[PDB]
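Student: Encoded as structure tokens, here's the structure I'll be asking about.
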Amino acid sequence: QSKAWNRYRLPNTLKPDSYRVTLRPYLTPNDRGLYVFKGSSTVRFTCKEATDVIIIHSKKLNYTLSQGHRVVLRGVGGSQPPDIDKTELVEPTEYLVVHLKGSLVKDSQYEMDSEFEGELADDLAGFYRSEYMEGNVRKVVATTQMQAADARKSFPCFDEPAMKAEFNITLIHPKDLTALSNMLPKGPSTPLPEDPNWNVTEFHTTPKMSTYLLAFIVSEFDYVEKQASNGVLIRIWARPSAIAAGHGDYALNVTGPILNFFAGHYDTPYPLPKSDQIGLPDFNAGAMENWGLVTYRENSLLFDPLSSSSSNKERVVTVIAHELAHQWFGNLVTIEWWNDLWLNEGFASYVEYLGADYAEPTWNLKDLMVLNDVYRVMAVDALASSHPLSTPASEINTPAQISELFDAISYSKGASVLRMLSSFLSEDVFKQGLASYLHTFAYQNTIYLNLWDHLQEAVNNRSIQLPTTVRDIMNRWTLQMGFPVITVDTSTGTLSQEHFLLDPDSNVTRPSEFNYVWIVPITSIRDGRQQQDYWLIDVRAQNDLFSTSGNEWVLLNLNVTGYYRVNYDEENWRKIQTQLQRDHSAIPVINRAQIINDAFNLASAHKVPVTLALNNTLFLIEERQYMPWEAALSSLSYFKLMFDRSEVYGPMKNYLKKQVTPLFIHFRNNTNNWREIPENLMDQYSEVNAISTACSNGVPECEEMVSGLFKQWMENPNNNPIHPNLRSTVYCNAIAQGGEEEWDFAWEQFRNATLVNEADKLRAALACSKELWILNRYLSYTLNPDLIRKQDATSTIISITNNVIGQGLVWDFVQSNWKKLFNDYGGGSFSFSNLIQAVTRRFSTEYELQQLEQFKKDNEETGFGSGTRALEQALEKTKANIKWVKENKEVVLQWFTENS
Amino acid sequence: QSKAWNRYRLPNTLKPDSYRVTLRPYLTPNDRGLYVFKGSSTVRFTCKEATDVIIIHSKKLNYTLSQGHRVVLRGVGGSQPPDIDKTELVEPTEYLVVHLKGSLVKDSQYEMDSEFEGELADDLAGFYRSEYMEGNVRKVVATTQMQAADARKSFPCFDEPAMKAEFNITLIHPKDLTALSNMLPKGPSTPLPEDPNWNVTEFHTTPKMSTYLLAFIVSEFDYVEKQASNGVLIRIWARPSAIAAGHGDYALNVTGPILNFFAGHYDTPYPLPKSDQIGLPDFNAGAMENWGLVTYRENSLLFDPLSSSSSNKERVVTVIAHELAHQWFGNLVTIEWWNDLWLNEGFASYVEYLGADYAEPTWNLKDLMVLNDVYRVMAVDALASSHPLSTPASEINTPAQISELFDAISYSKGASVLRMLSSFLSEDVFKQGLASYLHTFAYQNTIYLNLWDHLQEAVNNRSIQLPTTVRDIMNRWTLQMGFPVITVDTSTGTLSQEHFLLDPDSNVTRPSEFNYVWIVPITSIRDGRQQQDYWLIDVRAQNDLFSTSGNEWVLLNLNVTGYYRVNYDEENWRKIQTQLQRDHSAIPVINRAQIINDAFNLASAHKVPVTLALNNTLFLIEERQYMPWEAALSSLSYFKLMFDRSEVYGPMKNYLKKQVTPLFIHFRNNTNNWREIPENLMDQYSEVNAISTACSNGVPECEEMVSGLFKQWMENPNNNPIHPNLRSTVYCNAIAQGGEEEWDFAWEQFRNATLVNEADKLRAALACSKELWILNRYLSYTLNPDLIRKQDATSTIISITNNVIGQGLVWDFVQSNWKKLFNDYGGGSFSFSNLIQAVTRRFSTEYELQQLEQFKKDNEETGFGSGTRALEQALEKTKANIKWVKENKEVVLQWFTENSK
Ligand SMILES: *[C@@H]1O[C@H](CO)[C@@H](O[C@@H]2O[C@H](CO)[C@@H](O[C@@H]3O[C@H](CO)[C@@H](O)[C@H](O)[C@@H]3O)[C@H](O)[C@H]2NC(C)=O)[C@H](O)[C@H]1NC(C)=O
Ligand SMILES: *[C@@H]1O[C@H](CO)[C@@H](O[C@@H]2O[C@H](CO)[C@@H](O[C@@H]3O[C@H](CO)[C@@H](O)[C@H](O)[C@@H]3O)[C@H](O)[C@H]2NC(C)=O)[C@H](O)[C@H]1NC(C)=O
Ligand SMILES: *[C@@H]1O[C@H](CO)[C@@H](O[C@@H]2O[C@H](CO)[C@@H](O)[C@H](O)[C@H]2NC(C)=O)[C@H](O)[C@H]1NC(C)=O
Ligand SMILES: *[C@@H]1O[C@H](CO)[C@@H](O[C@@H]2O[C@H](CO)[C@@H](O)[C@H](O)[C@H]2NC(C)=O)[C@H](O)[C@H]1NC(C)=O
Ligand SMILES: *[C@@H]1O[C@H](CO)[C@@H](O[C@@H]2O[C@H](CO)[C@@H](O)[C@H](O)[C@H]2NC(C)=O)[C@H](O)[C@H]1NC(C)=O
Ligand SMILES: *[C@@H]1O[C@H](CO)[C@@H](O[C@@H]2O[C@H](CO)[C@@H](O)[C@H](O)[C@H]2NC(C)=O)[C@H](O)[C@H]1NC(C)=O
Ligand SMILES: *[C@@H]1O[C@H](CO)[C@@H](O[C@@H]2O[C@H](CO)[C@@H](O)[C@H](O)[C@H]2NC(C)=O)[C@H](O)[C@H]1NC(C)=O
Ligand SMILES: *[C@@H]1O[C@H](CO)[C@@H](O)[C@H](O)[C@H]1NC(C)=O
Ligand SMILES: *[C@@H]1O[C@H](CO)[C@@H](O)[C@H](O)[C@H]1NC(C)=O
Ligand SMILES: [Zn+2]
């Protein structure tokens, strides 16, 4: 608006060099019960272009006028300090405009001192407080989450990733509590000269960081430390009680290997002197890559071996790797602007599994990436509402736009694209370019093009053959949204590409350059033996590689490395099916899951018949791996949700029971009569799946075993015999196969629950009851805050909705008590979006659509709030559901009956 | 409108004298694939008042134009027939108005020849069709059902009960099949001149009768015959296989004696040479009393001693008695209008027990009547939405209202009134008066006043002492709806009477000439010793007969003879509970059941504490008789319907489980490990009650036994180990405690079932499944006429709505397919009301009432027809339920919890 303070982007008039921030957090409420902190900061900025105004980001800061102005300007090195005209604080653009009576000459450093007072509120932003209940005592900790902005809230600073500067952090903390920051403590905490109750801790100057990664936490958390033989001191800080137990031991045992792996992959030594990972009890954000002081949710860093499932073990190892990867890529080489967030977060997501694999080589974690990210993001990208990975930097300005960029696409899509990048570049050449990128751009900001250039330079040195320059071959997958579905005409060995859209009748309004065409790297296998390689340059191309003979099957996207679905002629599909039946080993496990997942998704776009998809699920009877089974069960979930209350459910269960029985018996023998869990994490997951589906479909042995296990627990409570991994499954099936007695025992345990994980497991299991009265009684308990915590109420109601009988109960509940639910819980505590999505997920009939539409008009006056933008979405999904059921019910029903 | 055709009442200007109907039923689909019957008819009518328009009933009949008109007017006796102006067909009133260019000469007989064609569909109305399967060949049987406004569908006629006439019936039927009509065939079947393959059979002229008593059935059914002592030839006609298997043996064993008994009791001879009882595969009503050709559902007539249960045996004898009773009260003497429908249904329902008791003297079915009718109607009669036994004629005009009157009030309330009337007038005096009524108005239509006059004659003849005239005393029980509740102050022995209302806040909009007061006849017993009787003529009275001293307890309405509820003070109730726990035998078995039923209903009306009624159910643990247990289970059903989907259900089940366990074991030992059955009929019913109640509540052995028995039947499909009487409960409980396999086995057996009784049991049991998907599939099956016969469609839906899981499914189904159910399915008006009551018997929340009100607002255009009153009553009950549950949920839960332990 012709005024720099009106503009959302900092003027490039001055750039910071060094910072000195001394903040004293008062973790005790003052007058009006306000937790406030007092801070003093100074910035030695350098005048890049002669100007008359200084603009510094500042949010929720009272400031103190040391002289006639809130700030004091002093020129350094004999620099003349221009007199300050006036001080103004702009809110729309968190800016501290300090108009000066004169112009600051260029090539001269000026320091601006600033004493300020802020509120240590529980906003989970900037400098915030977190109160946890240690025993029966409230304990408050002062932590920091300066993602995107928020850094301004803590102290006056150039809050932009481009503005890199050294930061000297000093914390005045109570003598009892300990203070932590990005760097090591410069000196041991000394009693503050005044009020000896408080100590003063100074930390060594931080390597030129870009803000947003600064962190200063003062608390009483204890810690387990280990000096790695590479020079980095690994310290895992957490609640003293948990550190006293072995909860934090696993993280310390896994951090060292992960750091070493990344050091090699990044070909760079750990930039900071030490690595502290702290487990905050709350911390709604999953994790933060604060340089040196990584903050994690207590549940994602601590692993109790007696009450955490192997799934939690995967969670901690993987999340640790993601943030530890950020320490090299994203902290040493930060993005110039938030528009390139996809490159930073995406790379971290991709190399996350790479690191975890080094730590646990017997888990094959890298394989899970596809099901966890590639297929997850593929579903969203296959909509006409998708956005291109790259966005014009000018477009992103407001803080809200920055937060918007943090989409699942930015993470998974980026990781998938970068995985394809590494595959067609050969990990070795990719790593070479990455190493050069980091070294050449160490301690400075960059654009995604810089990485493309270094990769191309490595391409030339290694002389790898790429159809076009890395930039062009990557622009196709970064400047336009969506992914190509490659159809293979084996008869004439022809290859074709198209923008895959799950809804066939979708108007792709977004005008994408390259007219939605992609340079797809194609890797193929023939009769098991991998062929050479091919790059689809145009929409349609012919190559003998894809040509097949009388009994020849070709399968593209080996290990689904490339972000593209594949469609084949019906003949090739049948050849693949015959191979899967005689020996599934020929097809790599990853591609077996690909076959099932792609078939179902292609059937949704009406590119292949639904029967073909179910045909690709027939070989599961012999499959003993996890990925293939998981893919099929995930896809068949929609079928169950649509036919759970219909006749089709009968034949469907019979078919699934026939397929699961062998897998269940296999595990029963392997686990020695359900006594010893399998070793490989993948096998552990499949064992849980086997029992769950076997009992759900009605395998007799499964229900007998789960019932017996729960009964053994009922006989001897306090010593649960069910192993943590199999607890949720046994609990739900046992309660379902049992009556009021079992539910009563479970309810008692839930009320006496001591660990949140166990409590939530019991809560969901209690909703597995098959008695209408018990479910209604549970619904009444859900609303009561005393019985069910309001934070957990929405999830409990959703869990009852999942019960086939519960669907009707919850639907009447939401339709009749929307007013109460919305009015009493208008706050974010109740996610109405998730609630309405869950209650309307099975809607597949015109009657149900009429009810939902009536609900919309009936409660129109009381805005659905978070529900809005999801209720209209549910209406659209309901309409699509009606069409799908009326177009596939007969075919699906016949298939199950004849194939069961 | 003023237009006579627009009016729903036939003009009195024309009176029918005699008719000649010649229906020809085509038992093969036409080019349009629709079975169609073609017939011609001529009505001889005397012109009571000169008229220029002739109005007759015509329904779904395409009349062939003759002489440029649908009808042809011919002069009888030389009278001139005025020229026909025009013939319009008014559909709303089903009136074929034959406008004339002149006024019919007054007091002149005329004849109207009319040819017509109609659809022989499966609507179970007029001339419909019944398709049964023999071997692998479909067999079609054309039968007639004209209970109300359906004779018009078969032929143009004055379809009103008052318009009696003699009907000459000629049936052109295939030479192979046999034509059955009200009277005997007049001579041998003669070959149709056009086609020898068809036969022309005319029957003897029928005596003066109403159009709704006609029956024309052509069938290949065989029959078993046996002349009765009165000489009337009793023949049981049914499917060839059924008669060959001796399913009709029991029917022939009871029909003859029962018919003679009725004739001897009222000294009135049956005026027809034969009385054929025929069982039709497809029939809506349980049975129709068509004079000479009484029609019955196969379930109500066929009886296989090796597969039918003791209850089935009672059903057959009772139904046959009810229909034979009608042959006197309904056919020989008919009602003037449907307003006094009770005069026929009520008497036939009450005297049915007398006939059954005669045929089966070791059953004591008259004891059951107390719970079968008196208490059954008291529930609906209590609602402020009931109707006086003799509703003003003006209210009942449209055919929908006519069919609506066929409810508990016309049947049970009438029978209960007759029970009380006979009790205070003595059987001898009562039957003497009835004989005069029958002989005086034979072949004539009568009203309630006519009955009172003949009864008064017997009263004076036998010098019976009454407070006032029979008319005044019984007008209180017939001209005002509802029944009185007597408050007994044992402290001072004072009595009072007031209209019993389930909702104390319910607004009665129906005015009463007697201002809701009754000359209640009262009979009281003291410590089991009967005392002198008293008549509560005034609203309030006092007597020492009711005043108690020390620990003396007084029970009014000994053997629930009177039609009223007894409300004792807390003192008497305490003494009664003391007696029940000390020696329940002291209190009459019937009165023990009376105590449980009265206590609960009084509590539901917010007149006594709910705890009091529940307390009265603590003697059940030691009770071994059937009647007490029966009333308790029936009364606690309301609690279940109101708390089955609530937290109270758990404690309630535990309590009942505790009470039934002893009875269950007792019967186990008595039945020798469930191998034998009790000898006494009542004991057999209680044994089945024990097993069903135990399995439903959760007694472990019960669930194990029923499952094992069904498993053994699955092993040997042909040999069913379960004893016929125990099949009902075992089948249901097994299917419920079983899964898809059990449901599949039952479905296959149901489709392959032979005896209707067994098929009915399996059909109802299939609804006991606890799988939502199975119940949804079952509901779709109900609509399919091929899988479930249209006659049993609503019954199956009601069974599904009975299942707790099915309640929601059916409610949404009813809301979604009201238009289809109301239109495609006629339901014969006997249903719909039942379906509405069944789907709305669990409503206890404002949201549920809102849904019901929305249903009415969204389906007012579609119409509720017969269900109109039922839907309106539902609204009243739902509102009362909302208040009752809110005021009693906690106390009911606490009581069960404390007693369950
Ligand atoms: C944050 O801490 C760093 C040190 O870790 C501070 O940088 C230091 O700045 C002072 C001037 O303020 C430098 O002193 C100068 O030393 C040179 C000789 O090296 C001398 O010729 C000059 O006359 C002057 O005394 C000091 O060297 C420098 N230290 C380093 C290692 O660069 C920084 O100023 C602190 N932050 C802020 C905002 O003050
Ligand atoms: C906050 O500052 C206080 C004061 O410095 C710390 O308390 C401890 O103070 C004593 C000196 O008064 C020191 O430790 C003590 O010294 C003896 C030897 O004389 C030694 O055996 C013990 O360590 C003893 O406690 C030390 O300065 C200081 N800290 C320690 C390690 O004891 C207090 O610990 C400070 N709090 C934090 C969290 O840094
Ligand atoms: C900084 O100044 C703001 C604006 O004056 C203060 O905000 C006020 O304080 C109350 C709470 O005590 C807030 O609810 C209102 O937004 C403001 N009201 C008033 C009366 O001014 C803010 O409190 C100050 N900072 C701190 C840490 O206290
Ligand atoms: C974490 O490391 C500790 C050792 O610091 C483990 O304790 C033992 O050490 C070995 C090697 O790590 C483990 O394999 C053994 O299971 C432990 N005991 C023995 C006798 O060697 C500890 O198990 C590791 N994991 C956790 C979760 O604490
Ligand atoms: C029905 O049958 C009767 C008897 O055959 C037909 O004859 C009339 O009815 C009386 C009955 O006793 C006969 O005696 C008379 O000869 C007839 N009466 C008149 C007034 O004609 C009778 O016509 C037939 N019904 C019809 C056509 O109305
Ligand atoms: C109907 O009557 C028949 C014939 O009386 C009954 O069959 C039995 O016939 C044998 C013939 O020797 C007699 O010894 C029995 O006394 C008859 N039993 C009875 C109960 O009468 C038949 O049981 C009767 N009832 C049924 C159900 O058909
Ligand atoms: C119903 O419950 C009992 C009979 O089962 C009646 O008597 C009570 O019994 C309890 C338990 O022994 C005592 O604690 C109470 O004091 C008794 N009642 C009184 C009023 O003393 C009870 O009165 C009945 N409740 C009714 C009829 O409402
Ligand atoms: C709660 O659990 C603890 C630990 O198993 C047990 O000692 C205690 O008795 C339980 N309390 C109740 C009330 O069940
Ligand atoms: C049909 O008529 C013939 C005489 O033509 C007769 O023998 C036969 O029994 C009749 N059939 C029936 C069942 O009416
Ligand atoms: Zn991250």
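Heads up, chain A uses Swiss-Prot numbers, so what you see runs 67-966.
So this one's electron microscopy, 3.1 Å, going by the header.
Backbone N, Cα and C define each Cβ position, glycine as well.
According to Swiss-Prot:
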- A:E291 to N: No change of receptor activity and HCoV-229E infection (MUTAGEN)
- A:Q293 to T: No change of receptor activity and HCoV-229E infection (MUTAGEN)
- A:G352, A:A353, A:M354, A:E355, A:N356: substrate binding site (BINDING)
- A:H388, A:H392, A:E411: Zn(2+) binding site (BINDING)
- A:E389: active site, proton acceptor (ACT_SITE)
- A:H392 to A: Loss of aminopeptidase activity (MUTAGEN)
- A:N818 to E: Very low receptor activity and HCoV-229E infection (MUTAGEN)
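What's the neighbourhood like for these features in this structure?
Tutor: A:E291 (mutagenesis position) carries a strand DSSP state (E or B). Listed in sequence order, the residues of the same chain lying 6 or more apart from A:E291 (mutagenesis position) and placing their CB within less than 8 Å of its CB are A:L299, A:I300, A:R301, A:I302, A:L318.
Same-chain residues at least 6 positions away in sequence with a Cβ under 8 Å from that of A:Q293 (mutagenesis position) are, in sequence order, A:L299, A:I300.
All protein chains considered, the CB of A:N356 (substrate binding site) has 30 other CB atoms within 10 Å.
Around A:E411 (Zn(2+) binding site), the same-chain residues at least 6 positions away in sequence with a Cβ under 8 Å from its Cβ are A:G396, A:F472, A:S476, A:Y477, A:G480.
Mapped onto three states, the DSSP output places A:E389 (active site, proton acceptor) in helix. Every protein chain considered, the tally of other Cβ atoms within 10 Å of the Cβ of A:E389 (active site, proton acceptor) stands at 25.
Counting every protein chain shown, the Cβ of A:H392 (mutagenesis position) has 25 other Cβ atoms within 10 Å.
The Cβ of A:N818 (mutagenesis position) lies under 8 Å from the Cβ of no residue that sits 6+ residues away along the same chain.
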Student: If you draw a 10 Å sphere around the Cβ of A:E355 (substrate binding site), how many other Cβ atoms fall inside it, taking every protein chain shown into account?
Tutor: 23
Student: How would DSSP class A:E411 (Zn(2+) binding site) in three states?
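Tutor: SS state of A:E411 (Zn(2+) binding site) = helix.
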Student: Going by C-alpha positions, which of the recorded positions (A:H388, A:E389, A:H392) is nearest A:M354 (substrate binding site)?
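Tutor: Out of the listed candidates, the nearest Cα belongs to A:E389.
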Student: Taking the center of the Cβ atoms of A:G352, A:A353, A:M354, A:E355, A:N356 at the recorded substrate site, which other residues in this chain have a Cβ no more than 8 Å from that point?
Tutor: A:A351, A:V360, A:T361, A:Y362, A:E389, A:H392
Student: Can you see whether DSSP assigns A:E355 (substrate binding site) to helix, strand or coil?
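Tutor: In the DSSP reduction, A:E355 (substrate binding site) maps to coil.
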Student: A:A353 (substrate binding site) has how many other Cβ neighbours within 10 Å of its own Cβ?
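Tutor: Around the Cβ of A:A353 (substrate binding site), 19 other Cβ atoms lie within 10 Å.
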Student: Take the Cβ of A:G352 (substrate binding site) and count every other Cβ within 10 Å, whichever protein chain it belongs to.
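Tutor: Excluding its own Cβ, A:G352 (substrate binding site) sees 13 Cβ atoms within 10 Å.
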Student: Of the binding-site residues A:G352, A:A353, A:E355, A:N356, which one has its Cα closest to the Cα of A:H392 (mutagenesis position)?
Tutor: A:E355
Student: Which are the residues of the chain, A:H388, A:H392, A:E411 excluded, whose CB is within 8 A of where the CB atoms of the Zn(2+) site average out, their centroid?
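Tutor: So the extra residues in range turn out to be A:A353, A:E355, A:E389, A:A391, A:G396, A:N410, A:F413, A:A414, A:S415, A:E418.
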Student: If you measure from the C-alpha of A:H388 (Zn(2+) binding site), which of the binding-site residues A:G352, A:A353, A:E355, A:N356 fall inside 10 Å?
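Tutor: Qualifying among A:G352, A:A353, A:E355, A:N356: A:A353, A:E355.
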Student: In whole Å, how far is A:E389 (active site, proton acceptor) from A:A353 (substrate binding site) when you measure between their Cα atoms?
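Tutor: Cα to Cα, A:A353 (substrate binding site) and A:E389 (active site, proton acceptor) are separated by 7 Å.
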Student: Report the recorded positions (A:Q293, A:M354, A:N356, A:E389, A:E411) that meet this criterion: Cβ distance to the nearest atom of ligand 8 under 6 Å. Use sequence order and write none if nothing qualifies.
Tutor: none
Student: For A:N818 (mutagenesis position), just give me the three-state DSSP call.
Tutor: coil
Student: When you rank A:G352, A:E355, A:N356 by Cα distance to A:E389 (active site, proton acceptor), which of the binding-site residues ends up on top as the closest?
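Tutor: So, of the listed binding-site residues, the one sitting closest to A:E389 (active site, proton acceptor) is A:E355.
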